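Here the structure comes first, spelled out in structure tokens, and everything after it is commentary.
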Amino acid sequence: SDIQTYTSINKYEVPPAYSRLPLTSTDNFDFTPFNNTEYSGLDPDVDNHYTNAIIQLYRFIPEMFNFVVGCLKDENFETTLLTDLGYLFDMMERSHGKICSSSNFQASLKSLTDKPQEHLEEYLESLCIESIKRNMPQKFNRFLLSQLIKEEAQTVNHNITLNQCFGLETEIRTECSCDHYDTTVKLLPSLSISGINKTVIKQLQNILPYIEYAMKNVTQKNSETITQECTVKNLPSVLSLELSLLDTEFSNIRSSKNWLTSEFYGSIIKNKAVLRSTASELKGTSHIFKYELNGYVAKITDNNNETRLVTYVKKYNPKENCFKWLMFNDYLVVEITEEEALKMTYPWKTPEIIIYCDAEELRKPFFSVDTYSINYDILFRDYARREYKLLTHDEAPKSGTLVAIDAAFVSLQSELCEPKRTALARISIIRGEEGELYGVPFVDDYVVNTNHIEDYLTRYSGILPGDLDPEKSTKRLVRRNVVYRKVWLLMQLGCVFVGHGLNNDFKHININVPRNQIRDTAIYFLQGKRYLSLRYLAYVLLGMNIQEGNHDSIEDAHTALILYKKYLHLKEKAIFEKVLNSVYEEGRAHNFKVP
RNA sequence: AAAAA
């Protein structure tokens, strides 16, 4: 009777799987009663958390997934939105159930928005915001696919892959004079089911007539009342639909049993396109195509008159040749049956963005970035003065290379209660492998940021107000997209990270590193509670006085490395617990404080 | 509560 119940006995009662989920405050929070499968979820602690429902809709399209993550091998810094989506898609697959966040993706989307233009102006309206407006997910669906294709032509070895999947060659006939009209053809990424004037189809009905109308329609309203005829003669791989209907049409639509057609067939014969349920309903005079429902995003108005989005998704798993359906809440994930996934009888469910895909193309396996040859030439490049030596080609990091990482952050926004923002400023990675070059960093970069910073936390983070493009401390000022890649490549190769409180840093840098690569000195030196400060451990276990004054990540990363070496000394010799219980006992005497 | 910042 817990939250994972996705089917209530009555139609009016929304199951707890669709209810509002409480935000994760950051501290101890287990999602075992929330998600118990490989497919991860996205925490809702972002500005406009409705976009996560769309991200997971595109995540499970094999043609969409394999391309966005595929661009991660090449260096693509100018195309911000396409590569952050690849960082997100790659992370959600590498987590294998663990929670993920789209804060880095949404940060680029907000910064890109600050600049036809009316399409992006609306995307900012729903950012700082009844929490979901009307036809707003469809407008984001337009803006995302439009911005991805526009950026897909700016990568190296320019690709046109997203156009060959979402391409809708749409003819737009505008008739001003008789026998003298004007036509325009432009590639559209998705279909838009606009306000239907009338339903002339009383036949013995499913969604298929609605797609046929959007593919060949005649509009007799303009301004002069011009007659326009829009028709598309292209059947792409993936069909992206945007349902924008009326409540009168949304009430009669629930009576139609099995209105959401799972699989259908259809080709082009005349200047229009006809779609049938079975292949026997229409013998193809030419090449025929079969489309299956890859997934859709539904709007849910709960019993408390609140509203949010969910995502239904299929996946192949060719071992059994079946199809596993999946409802996706924020971090709630449930494996549901196909009958419950297609039911439109419930008055609280409203289809928003539907996606059909090619049958033979849906079965395509999801390829990871590890199957490619990745370009690691960012570590060896140059993208006050910091004393650090760049690595060399004989220092090639392998699976097991030790590195010391410590990041520094600044504050952006207050709690704003009835936590919303925090920014990355500077990270520093140190050499951890024994040798001549030991304990010496190789990247000390300052992340640039244009947003107004509330507090810099100069006492807790060594970032003076010198972090912006024109005026700065002349340090290694760098963009967030590229400094992320340096961290991402080390996790990709299998590098082991050491530091103090790494589980908190990676959450704000928006990257998930497995437990086999994280050596947190806070966890090793932890009693039952009361995590010890780095200044204290550097004083009670070593003979150095750190943290006196303003912090500095290159100092915290260097001492967190030798703490791991001091932990290894007390680990080889069976003294480990004798020191742990001694610092805790002596910690009560000094109250964890000493000048 | 504490670390982290």
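Each residue's number is its place along the chain shown, starting with 1.
Header says: X-ray crystallography, 3.3 Å.
Cβ coordinates come from backbone N, Cα and C, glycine included.
Among the mutagenesis experiments that Swiss-Prot reports, A:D505 to A (Swiss-Prot position 1020) is described with the note: Abolishes nuclease activity. Using a 10 Å Cβ-Cβ cutoff, A:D505 (mutagenesis position) registers 24 neighbours.
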Straight-line CA separation, A:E418 and A:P419, 11 intervening residues not modelled, Å: 11
Direct Cα-Cα distance, rounded to whole Å, spanning the 10 residues left out between A:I129 and A:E130: 9
Cα-Cα distance in Å between A:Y383 and A:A384, where 8 residues go unmodelled: 16
Straight-line distance in Å that links Cα of A:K115 with Cα of A:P116 while 7 residues remain unmodelled: 12
Cα-Cα distance in Å between A:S223 and A:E224, where 8 residues go unmodelled: 5
Length in angstrom of the chain break flanked by A:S25 and A:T26 (4 residues not modelled, CA to CA): 6
Length in angstrom of the chain break flanked by A:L204 and A:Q205 (6 residues not modelled, CA to CA): 6
